[PDB]
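Remarks on the structure that follows.
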Protein chains: 2
Amino acid sequence: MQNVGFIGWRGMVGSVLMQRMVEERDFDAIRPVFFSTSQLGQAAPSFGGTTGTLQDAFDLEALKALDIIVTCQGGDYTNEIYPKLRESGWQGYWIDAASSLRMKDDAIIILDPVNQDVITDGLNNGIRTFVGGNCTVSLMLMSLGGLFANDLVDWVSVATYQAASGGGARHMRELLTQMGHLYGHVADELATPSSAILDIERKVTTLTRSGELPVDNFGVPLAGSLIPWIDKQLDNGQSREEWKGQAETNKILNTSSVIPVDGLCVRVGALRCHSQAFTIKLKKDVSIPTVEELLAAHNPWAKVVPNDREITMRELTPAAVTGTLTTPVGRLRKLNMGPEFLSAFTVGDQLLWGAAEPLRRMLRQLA
Amino acid sequence: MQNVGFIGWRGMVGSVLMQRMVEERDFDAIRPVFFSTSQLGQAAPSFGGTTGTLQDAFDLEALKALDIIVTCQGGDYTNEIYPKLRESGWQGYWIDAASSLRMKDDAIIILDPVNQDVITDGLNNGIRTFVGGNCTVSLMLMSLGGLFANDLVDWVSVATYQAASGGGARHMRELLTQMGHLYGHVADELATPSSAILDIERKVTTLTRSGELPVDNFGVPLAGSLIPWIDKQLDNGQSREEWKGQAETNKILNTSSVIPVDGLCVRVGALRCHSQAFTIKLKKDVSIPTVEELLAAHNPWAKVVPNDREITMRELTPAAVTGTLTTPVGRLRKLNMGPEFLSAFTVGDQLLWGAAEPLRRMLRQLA
Ligand code: NA
Ligand code: NA
Ligand code: NA
Ligand code: NA
Ligand code: NA
């Protein structure tokens with residue numbers, strides 16, 4: 001079996017990865033070694049199946065002995081250790097959740113249900129570095145995989161509804177804490193049937209602007225609001241989050257010609273699920289029934305939700321998707337602009353297909 | 001002095017209207033009469049230094065004695081009374097917030113900062129029925145009016161982030177109460193520094209799908225989620241909310257040729273503000289500086305927010321816009337599809353320009 005090291009397994013993304021690996025019994029097929037910085041020397045996690053000890057995440061010798069390394073530690077860790085490992089002559093496999101190495105020429109962005117062909121070709125051509133793609137793009141491709149696989153996409157315009165988990169654990173806690181502040185401030189009024197709605201709203205609105213809401217992580221309030229800007233501002237007017245759409249979509253698919261992908265990435269008051277609205281320009285006029293068939297046939301997670309009111313309300317929402325591996329796509333119909341214009345709405349959990357799942361599956365392929 | 005009757009003045013939209021009328025001293029030039037659908041006989045609001053009794057909203061003789069009727073009562077009321085009132089020989093002015101008469105041949109959809117010419121022509125041509133437009137369309141036009149007025153729009157695709165107020169007062173209370181349930185369920189964990197984020201989220205997620213949350217008004221949860229379907233299902237696959245986009249935009253502007261308007265209307269966890277993401281196809285390559293100038297020059301409420309990170313976070317959000325008459329537009333840049341593809345993000349209060357304000361302004365013109 002292969003000797004596999006795990007870095008950042010206690011972080012949020014790493015914890016989801018561990019959860020999934022235990023669910024799939026992935027530790028029975030490998031010889032796992034766990035790393036740490038604040039708990040080195042302590043016993044390895046029992047769920048790992050070994051009686052080992054937590055190794056030093058910065059001990060190069062401990063790392064060099066491994067065949068595979070799966071890290072969810074972050075960019076800073078990768079930027080320090082990855083180069084040192086490669087410079088030492090280490091030719092093992094590096095599976096990373098951080099975005100740092102995504103655009104490197106010797107790295108492949110992984111999402112096997114979509115680009116297994118790219119992964120296989122890379123493995124045969126000496127690629128030893130595999131990086132998960134941005135949550136937004138990975139979820140988009142999991143849901144719309146059938147359209148891209150059949151080369152039916154001319155261009156894609158998107159408007160996202162992104163969850164707090166994308167920001168981080170403390171961001172999620174900030175969102176929930178804010179919900180508590182808003183409700184608590186008008187709890188008495190809500191409990192009073194005769195209270196005036198405009199009195200309730202005024203109080204919530206005023207509190208939101210009061211400066212009393214904790215906003216250290218998002219900068220501004222999120223509960224009851226939204227923020228139409230995610231990540232650093234670029235010279236072309238895009239946010240880095242929006243820039244990743246075209247950059248990563250094309251690298252994941254290894255397109256022969258650039259497929260334009262652009263839009264607005266907005267942070268909303270959701271915990272883990274990213275929802276996305278699309279305006280897709282098709283290369284040709286294909287019927288909706290054919291579109292539904294192609295999307296559903298691509299992979300088992302792209303559940304097609306019939307374009308009917310009640311079922312959409314029940315299945316195409318964060319409430320129905322959080323914590324699941326399903327990446328449903330619905331509201332499929334042609335837009336008024338023409339038969340080559342397709343509308344679509346998707347939902348997907350940011351921590352699974354958008355983070356940990358592609359890593360677990362890549363590791364399984366190498367086991 | 002015109003005799004003006006008010007219906008549905010006690011409800012949420014009516015209350016916002018009353019508040020605005022008080023702020024602008026709109027009761028001074030008219031003789032106000034207040035009606036009730038179930039409380040006739042009780043004292044009437046002592047607005048504009050007047051006193052009286054609530055009249056019967058269903059008494060045709062009482063209604064016929066008026067010169068102008070301003071109703072925020074709703075479609076069911078309009079559908080029952082309007083035809084009977086007109087058939088009884090009433091030739092007064094009917095100003096309505098309900099969608100009922102919007103597409104009638106003898107009615108004009110009003111948004112004066114955008115279509116005063118249409119309103120003026122209608123008045124001279126005998127039109128006596130004026131109806132406010134859908135909140136989505138009215139807010140879109142208040143923000144993007146400059147692009148339409150200069151006939152630069154080929155087509156527009158939209159993704160909305162609609163507030164609960166569009167559903168109603170009960171809907172808003174349901175959202176806030178749900179926020180209370182979600183936070184309350186994990187309040188102890190949030191207050192514990194060492195608590196694990198995944199344990200917190202697991203509980204919130206489970207509670208959300210438990211069936212314990214109150215959802216009588218929206219059907220499914222809204223706090224921490226969203227619903228990509230608003231109003232009745234139509235045969236073309238659109239929801240009625242989405243259908244109003246093209247129908248009302250073209251009628252408000254009185255276009256010579258149909259401008260395609262389509263997209264997805266999504267309900268989100270906001271109280272009063274609607275936000276909208278746009279993909280606009282221009283008829284020609286217009287520079288962003290020119291676009292900014294045209295938008296700002298159209299009307300005083302179309303605040304152009306510079307496409308910069310920090311200012312966008314502070315001003316292009318529901319938190320910054322709720323309760324104000326400002327209808328800001330930002331994130332203006334060209335999309336990767338080409339120089340004729342324009343991106344824009346708008347925010348606007350649903351109860352003001354999206355409901356009550358157009359009515360107040362129309363009344364002022366008839367006083
Ligand atoms: Na071996
Ligand atoms: Na840092
Ligand atoms: Na259908
Ligand atoms: Na007269
Ligand atoms: Na700029």
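This deposition comes from X-ray crystallography, 1.6 Å.
The backbone N, Cα and C atoms fix where each Cβ goes, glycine too.
Other C-beta atoms found within 10 angstroms of the C-beta of B:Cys135 (mutagenesis position) number 24, with every protein chain shown included. Annotated active site, acyl-thioester intermediate per Swiss-Prot: B:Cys135, in sequence order, evidence recorded as experimental evidence.
Within 10 Å of the C-beta of B:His274 (active site, proton acceptor) we count 28 further C-beta atoms, all protein chains included. Annotation source Swiss-Prot lists active site, proton acceptor at B:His274, citing a curator's inference.
Shown in sequence order, B:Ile109, B:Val131, B:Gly133, B:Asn134, B:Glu248, B:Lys251 are the residues of the chain, 6+ apart in sequence, with a C-beta less than 8 angstroms from the C-beta of B:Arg102 (phosphate binding site). Taken from Swiss-Prot, the feature phosphate binding site applies to B:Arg102, B:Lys244, supported by sequence analysis.
The Cβ of B:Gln162 (substrate binding site) has 25 neighbouring Cβ atoms from other residues within 10 Å, across all protein chains displayed. Annotation source Swiss-Prot lists substrate binding site at B:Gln162, B:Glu241, B:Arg267, citing a curator's inference.
Swiss-Prot gives this note for the published mutagenesis B:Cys135 to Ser: 99.7% loss of activity.
While the structure shown retains the original residue, Swiss-Prot records the mutagenesis experiment B:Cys135 to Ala with this note: Complete loss of activity.
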CB-centroid shell, 8 A cutoff, substrate site B:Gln162, B:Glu241, B:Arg267, site residues removed: B:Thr136, B:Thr160, B:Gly166, B:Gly167, B:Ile227, B:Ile230, B:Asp231, B:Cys265, B:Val266, B:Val268, B:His274
Those residues of the chain, 6+ apart, with a Cβ under 8 Å from that of B:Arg267 (substrate binding site): B:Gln162, B:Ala164, B:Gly166, B:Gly167, B:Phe218, B:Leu222, B:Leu226, B:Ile227, B:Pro228, B:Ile230
Cβ-Cβ neighbours of B:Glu241 (substrate binding site) (radius 10 Å): 22
DSSP three-state assignment for B:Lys244 (phosphate binding site): helix
DSSP-derived class (H/G/I helix, E/B strand, else coil) of B:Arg102 (phosphate binding site): coil
Assigned conformation of B:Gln162 (substrate binding site) - DSSP reduced to three states: strand
